[PDB]
Amino acid sequence: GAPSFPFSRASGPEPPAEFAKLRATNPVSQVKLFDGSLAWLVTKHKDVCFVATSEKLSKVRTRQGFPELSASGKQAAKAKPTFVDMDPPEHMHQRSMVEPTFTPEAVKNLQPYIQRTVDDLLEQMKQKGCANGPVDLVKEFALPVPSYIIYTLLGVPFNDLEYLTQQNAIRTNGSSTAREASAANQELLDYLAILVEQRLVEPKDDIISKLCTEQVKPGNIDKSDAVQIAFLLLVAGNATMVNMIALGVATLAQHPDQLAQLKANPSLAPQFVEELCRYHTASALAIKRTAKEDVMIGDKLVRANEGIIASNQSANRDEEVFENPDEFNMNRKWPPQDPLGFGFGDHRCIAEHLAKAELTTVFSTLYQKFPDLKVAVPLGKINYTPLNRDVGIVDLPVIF
Ligand code: HEM
């Protein structure tokens, strides 16, 4: 029978072993989801791009055969959708309401603020020190950098950042009870609703205010929609950002020649970030569709109302695109084809430029501030996310 999916990672920092075998012998195959239903799994870079762009495929989760991967996903699919789950024309109708903050030009103009945020958190880490033992690079740095930035862009005032960063972390922490995670989720929604009310009365220079002035007041969306769009922008990428920062530090510890390169030349940070986003595809479960009509993919017929999962993680290890794909090599010569860490097509991560700027700022600054930063536990004992989840690191003891 069809194997259960998601697959488990082969070890803490490695992709599932199944993908390499599937790319070689069965690149479009059926898998069994948590509820016993079947879905198609696509593993080659070319086919992942096809799935991401075909207008014969839908992200609408109320369609028959949509590949929800858990009971919580089936429950979430009942809610009113935001643009992440929309097809044209609704998708860009709503996404364009918030895209301006995320353009290359806007993200370039944000660079001094990104740098200040990273610098301030590094200085707080220095002042706290590690004189009594290792400290957790996740809690002290990888968590607040993306959290403070997206909260600030949305419109949260500075004094509220630390508490709301902690609450949003509780939401997804693997140690939280269900009650604890649900209470933190509702606290974030309650806070955002009050912020939307405030910005309807007195808008400021932030994303929520722009939604209020330009879409809520004119009746293009309502205020509960504005809350949900803001919430999507917070929760869609934050855990992935935290994991990418921590994975970057661990990857450099595992590759000491490349770390020494980066310590000696911070202008290598962009190249490092490109290879990191290919090699550790920390969001690998989001390119999902159902077929609106029959569609042929490779040697398979995907029938109408059948589900599809396109693994951008597998695509990023596709030997036919990336030479020596399972080596981390920030000095590689890149091919014509895009790495797919941020997806592809109309739904490609709205925050791709922001995320790369955050990551480039982190890795061009971290080892200037802390040239002796070391992972404090043996690398084989790093606390990775559980193997049946997206790759990530829960906590990362360091000294400096
Ligand atoms: C290194 C960090 C990140 C990675 C690797 C990442 C990756 C991804 C991927 C793989 C997708 C799916 C794209 C597709 O459907 O083809 C996506 C979509 C999305 N991401 Fe991210 N992301 C990151 C950071 C962020 C951040 C910081 C935000 C918000 C500020 C964000 C918000 C979103 C949203 C809203 C979508 C849905 C876009 C749409 O369907 O139109 N992501 N991201």
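Numbers in chain A track Swiss-Prot; the residues on display, in order, are 4-403.
Using N, Cα and C of the backbone, Cβ positions are placed for all residues, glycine too.
Here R64 (mutagenesis position) comes close to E71, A79, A80, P84, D88: these same-chain residues lie at least six apart in sequence, with C-beta atoms under 8 angstroms from its C-beta. In Swiss-Prot, a published mutagenesis experiment is listed as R64 to E, annotated Impairs interaction with NADH.
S73 (mutagenesis position) falls within neither a helix nor a strand when secondary structure is assigned with DSSP, and so counts as coil. Under mutagenesis, Swiss-Prot gives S73 to A with this note: Decreases the NADPH-dependent activity.
Using a 10 Å Cβ-Cβ cutoff, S75 (mutagenesis position) registers 9 neighbours. Among the sequence features in Swiss-Prot, the mutagenesis site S75 to G is noted as follows: Improves the NADPH-dependent activity.
In Swiss-Prot, a published mutagenesis experiment is listed as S75 to A, annotated Decreases the NADPH-dependent activity.
The Cβ of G76 (mutagenesis position) has 16 other Cβ atoms within 10 Å, all protein chains considered. Quoted from Swiss-Prot for the published mutagenesis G76 to A: Decreases the NADPH-dependent activity.
As a published mutagenesis entry, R174 to E appears in Swiss-Prot alongside the note: Impairs interaction with NADH. For the recorded site, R174 (mutagenesis position), the DSSP three-state label reads helix.
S286 to V or T appears in Swiss-Prot as a published mutagenesis result, with the remark: Impairs catalytic activity. The Cβ of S286 (mutagenesis position) has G240, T243, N315, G344, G346, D393 as same-chain neighbours under 8 Å, each 6 or more residues away in sequence. In the three-state DSSP assignment, the secondary structure recorded for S286 (mutagenesis position) is coil.
Feature annotation from Swiss-Prot assigns heme binding site to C352. Annotation note: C352 (heme binding site) sits in a coil segment as assigned by DSSP.
Under mutagenesis, Swiss-Prot gives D393 to V or L with this note: Impairs catalytic activity. Secondary structure at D393 (mutagenesis position), as computed by DSSP, is coil.
Same-chain residues at least 6 positions away in sequence with a Cβ under 8 Å from that of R174 (mutagenesis position) are, in sequence order, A184, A187, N188, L191, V238. Spacing of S73 (mutagenesis position) relative to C352 (heme binding site) is 22 Å (Cα to Cα, whole number). With respect to their backbone Cα atoms, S75 (mutagenesis position) and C352 (heme binding site) stand 23 Å from each other. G76 (mutagenesis position) and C352 (heme binding site) have their C-alpha atoms 20 Å apart, to the nearest angstrom. Only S286, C352 of the recorded positions listed as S286, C352, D393 bring a Cβ under 6 Å of any atom of ligand 1; the order follows the sequence. Secondary structure from DSSP puts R64 (mutagenesis position) in coil.
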